[PDB]
Amino acid sequence: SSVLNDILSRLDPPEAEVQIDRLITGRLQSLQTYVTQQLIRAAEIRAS
Amino acid sequence: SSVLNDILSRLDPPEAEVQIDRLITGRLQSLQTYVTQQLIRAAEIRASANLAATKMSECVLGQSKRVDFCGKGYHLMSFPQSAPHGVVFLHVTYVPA
Amino acid sequence: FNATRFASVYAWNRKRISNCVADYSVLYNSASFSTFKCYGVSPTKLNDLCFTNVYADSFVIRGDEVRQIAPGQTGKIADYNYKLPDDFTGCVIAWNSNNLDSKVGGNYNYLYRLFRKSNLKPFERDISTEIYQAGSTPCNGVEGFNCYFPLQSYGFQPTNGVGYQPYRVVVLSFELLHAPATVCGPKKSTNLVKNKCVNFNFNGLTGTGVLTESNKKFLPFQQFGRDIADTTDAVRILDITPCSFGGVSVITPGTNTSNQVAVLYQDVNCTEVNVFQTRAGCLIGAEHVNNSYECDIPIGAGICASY
Amino acid sequence: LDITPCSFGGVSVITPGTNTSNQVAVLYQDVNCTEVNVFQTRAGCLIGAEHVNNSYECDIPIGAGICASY
Amino acid sequence: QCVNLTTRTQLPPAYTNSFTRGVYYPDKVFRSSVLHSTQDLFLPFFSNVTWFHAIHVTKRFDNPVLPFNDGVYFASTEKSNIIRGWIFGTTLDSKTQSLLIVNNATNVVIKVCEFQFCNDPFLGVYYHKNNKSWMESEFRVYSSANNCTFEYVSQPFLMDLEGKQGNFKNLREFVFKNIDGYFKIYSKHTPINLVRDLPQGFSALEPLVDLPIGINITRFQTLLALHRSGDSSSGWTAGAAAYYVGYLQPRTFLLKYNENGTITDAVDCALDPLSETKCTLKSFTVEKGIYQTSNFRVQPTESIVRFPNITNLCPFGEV
Amino acid sequence: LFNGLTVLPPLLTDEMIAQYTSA
Amino acid sequence: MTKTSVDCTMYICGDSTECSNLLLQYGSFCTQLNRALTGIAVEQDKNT
Amino acid sequence: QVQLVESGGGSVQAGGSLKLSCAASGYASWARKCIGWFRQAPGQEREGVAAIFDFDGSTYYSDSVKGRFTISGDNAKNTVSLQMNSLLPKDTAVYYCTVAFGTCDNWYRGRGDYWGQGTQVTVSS
Ligand SMILES: *[C@@H]1O[C@H](CO)[C@@H](O[C@@H]2O[C@H](CO)[C@@H](O)[C@H](O)[C@H]2NC(C)=O)[C@H](O)[C@H]1NC(C)=O
Ligand SMILES: *[C@@H]1O[C@H](CO)[C@@H](O[C@@H]2O[C@H](CO)[C@@H](O)[C@H](O)[C@H]2NC(C)=O)[C@H](O)[C@H]1NC(C)=O
Ligand SMILES: *[C@@H]1O[C@H](CO)[C@@H](O[C@@H]2O[C@H](CO)[C@@H](O)[C@H](O)[C@H]2NC(C)=O)[C@H](O)[C@H]1NC(C)=O
Ligand SMILES: *[C@@H]1O[C@H](CO)[C@@H](O)[C@H](O)[C@H]1NC(C)=O
Ligand SMILES: *[C@@H]1O[C@H](CO)[C@@H](O)[C@H](O)[C@H]1NC(C)=O
Ligand SMILES: *[C@@H]1O[C@H](CO)[C@@H](O)[C@H](O)[C@H]1NC(C)=O
Ligand SMILES: *[C@@H]1O[C@H](CO)[C@@H](O)[C@H](O)[C@H]1NC(C)=O
Ligand SMILES: *[C@@H]1O[C@H](CO)[C@@H](O)[C@H](O)[C@H]1NC(C)=O
């Protein structure tokens, strides 16, 4: 899924931990992406 | 373990090759990050250096009818001096009263 | 391991083991047993590592369930008798004793449990004998139906089959109990040295570099302190330091002139590998001069170069 | 019935500097500090301050018009 | 034999301050002029603790039953070595394997055993008026011990046991923890010249030993001593002495080390939000301005489930 | 011109940035 | 521009207690990505 | 829910040896009872034949069975067996699995006792 509370409410920790260990590995990648698109667009606006 | 060696001397290649498969993932995604935050800044300086390169080409080496570019007031001159990791410009001006 | 009698999975006996050593490879290279499955560590590596103690744990089950002896593995016994964590470390040892424990009739000795209100946390034994209750009405204590005594007797037969052949189990804990090290493997000590980059295993900790004298103080318990990043820099006396890591830049007139070249070495003291030192390191293949020019090839810190 | 997430947000700590003093004020980003002296703003709620109707130059900017000082 | 000392005045308890005590080196690591946030069980600052009275005057004897939930900070102010050790466990009646850590006129005495710890343990000195001398003469704490596992001892010694006059001069502070089936003990010994309070300032509880007992303590009592010179349960003197009580809890702390491997200051990321940001930046001094620490979230209540108006029930009665 | 995505108010407002200009 | 800030956790955790135990396993990203944004948030107010 | 799978019934000459059985499986012994049988008669009621403490050696035996029959079972295999040795002709009746409860004496009454359908066992001659 993309929903956490469920993933916990369907399994036991061991995979419930790796399942979550992946979900993470893209979000942080999702965030760092937005960020690096928010620094630049915040650098440019400076030159303005 | 966030150490390598304690893994190299504790386990055998294959799982040591699935774990090290991870500790790499971070020691990179921590770097590609750093480079950026340390690349970007490497430009902000430039647009903060060139500007500082223009002054010692406009304000120091000469006079400029521009306001707020060679300091506050009708510019008259601009004596520069140094810094550890930057420049300083001392602007002399004309303040009426 | 040679212990004649073994306690029961519901009273699984356990023992601390420190102030000692273990030529473990035997337990591996005896091969006399069925399973020596080793999580956490590498069975073929337990000679160089070491620890401060070992919670030696021994119980007995049917080979049918030694598979139940697995962290995060579900098993009634593994659920209500003996629990492992999700992050265990150690090795599981278990072996048949049909030859040593069986007798005609079903050896009614080795008692074992069935039910519980909850699953045991890791290493959380339970000896309880209270009457298990499945009926809302508490028997308080007349066993029978919906009011239960909790344990049953394997009663192993001289003939019983493999999954019912009784296999003795011993379980070892090596939980990286690092603060002091007291229980360790077989190894031959060696003579300390200084001022030379040398690999090392100080009380189980691998590194490398140079070994120079400490000046600070520790306390009668302290074994080592780490500077930041959790990087040890002293052990038992000594302070630590890496051995030089430097960079390599090659300098030239450009090929079209020559093939002769210069060697750059960064942030280093070239006594420590003609010659020339700077605030940039040291240079092999050029000459420091007293003349004065314009900068064609920069090194740094004032030192350029050309023909 | 409409659904809504019960309030969330962030904490900010207001300090002139331990090199001056210890006192501190609390900011809860964009909230009505009924849901928890007092002070309300378009930045949230500022606790540990005095709503002074004067005017002064800025030292510690909260937002929406309010700085704070010592 | 178990005798119930009495003539003990009853009195509610007292309470007092926690001016930066109950801190300790959590690990066996060393550091220099570095700041490290070691998340672990510690004491919460400027919180409350307990007082108890052992004063001559009453006789106001305090040696009750108390809990060992997740941590302890026991204090001793003395002039004559009044506090002599501890008795821990869960039942104390020789049923469950219990613990004691004891310091008698000759020996530290340390036994993890099934003593029958009964109502009113104590140790009693005997004082000789013919020749000025105090002497251990009395130990009546337990009654039965059949089977037990571990104990430990030191080399014997000689102890004062004599009662001095004046104000409290020695600050003793001990520790008791249960984890990893071990029992984590640290300590410190600092001298003071106070009269009646717990001093202020900082102090760094160095470690001593971690007893590997793998038992399940739940409550305990302490071991000071008594003097004599009335009846078995009336004829005794207490001696000027008082202890203090702290309970340890998991709190995000930060420890100021030195060029030495020593501790001189520490702070708490949870006590008073001022400190909370003091970690967010990781220092003990903050510079003028706003700083963003945490996130606020309410937590819910009255969880509910409300399914279609049932109001049409499977016709069982019609069956 | 919600699930963790907040926003901040600025140190200057429309009426305050408007006055600067007027000035 | 609009000063955007994001609680590094609620994105990754969605109000579990479990997840938080894990994202702390991934480093101090809950620390960086904030500064990397604030550095924009205040800069702008200065840009003005 | 407590069933008693019987085995070994039928006719048999007077004076033989045999093994009848009673088994319960998948049941998760709660926790250990005594287990045995009774013997009703085409004209007469059942008789207290024996008992044996589930997963335990302790047992009971009837005066008749106590000499030429032995009740033996395997909880691993989840059964019991009263060895039909010497097969007295009087052993001419249907024999019934009997679930004694947590206590071994209680069976002596046998009223609440659980049962198997009953293996008819006539010892012919
Ligand atoms: C103090 O008195 C209490 C009772 O008030 C004693 O506790 C009794 O101990 C005996 C055996 O030691 C038991 O048979 C009683 O049931 C206990 N009474 C209660 C109320 O629990 C205690 O032992 C006495 N301690 C002394 C005399 O040192
Ligand atoms: C303090 O406790 C220790 C331990 O019980 C006592 O030492 C023992 O004393 C008995 C009786 O005199 C001897 O039989 C043992 O050999 C001693 N064991 C040792 C010294 O390890 C000691 O006597 C106690 N102190 C006092 C004052 O009684
Ligand atoms: C430590 O001992 C306490 C007893 O004080 C245990 O808590 C009891 O647990 C039983 C379950 O077996 C409950 O029936 C009791 O109601 C509990 N009472 C109390 C006061 O806690 C606790 O489980 C023990 N823990 C360990 C690890 O041994
Ligand atoms: C290089 O090492 C030598 C060792 O004798 C030392 O004297 C010299 O100062 C070093 N160079 C430096 C510190 O630049
Ligand atoms: C900061 O504290 C020091 C303490 O020695 C003091 O001398 C100094 O004046 C303080 N700074 C300010 C700005 O007050
Ligand atoms: C600020 O508010 C107070 C009331 O609390 C009022 O008395 C005062 O006049 C106000 N200041 C102004 C209007 O400048
Ligand atoms: C601590 O608890 C006591 C209870 O006796 C209470 O009186 C006191 O206010 C609390 N707080 C402090 C700081 O003592
Ligand atoms: C440790 O601190 C003391 C001050 O109490 C000082 O005298 C000593 O020099 C320090 N340690 C070292 C190695 O200097």
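The numbering of chain B matches Swiss-Prot: 974-1070, in order.
So this one's electron microscopy, 3.2 Å, going by the header.
Every residue gets a Cβ built from N, Cα and C, even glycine.
The following features are taken from Swiss-Prot:
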{"type": "VARIANT", "residues": "B:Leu981 to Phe", "note": "In strain: Omicron/BA.1"}
{"type": "VARIANT", "residues": "B:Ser982 to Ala", "note": "In strain: Alpha/B.1.1.7"}
{"type": "VARIANT", "residues": "B:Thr1027 to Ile", "note": "In strain: Gamma/P.1"}
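Shown on the structure are the features that Swiss-Prot records.
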residue	record	CB count, 10 Å
B:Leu981	variant position	14
B:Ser982	variant position	18
B:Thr1027	variant position	12
May I ask which of the variant positions B:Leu981, B:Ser982, B:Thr1027 have a CB within less than 6 Å of any atom of ligand 3, listed in sequence order?
none
Under DSSP, is B:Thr1027 (variant position) helix, strand or coil?
helix
As a whole number of Å, the Cα atom of B:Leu981 (variant position) is distant from the Cα atom of B:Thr1027 (variant position) by 55
If I take the alpha carbons of B:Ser982 (variant position) and B:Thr1027 (variant position), what is the distance between them in whole Å?
58
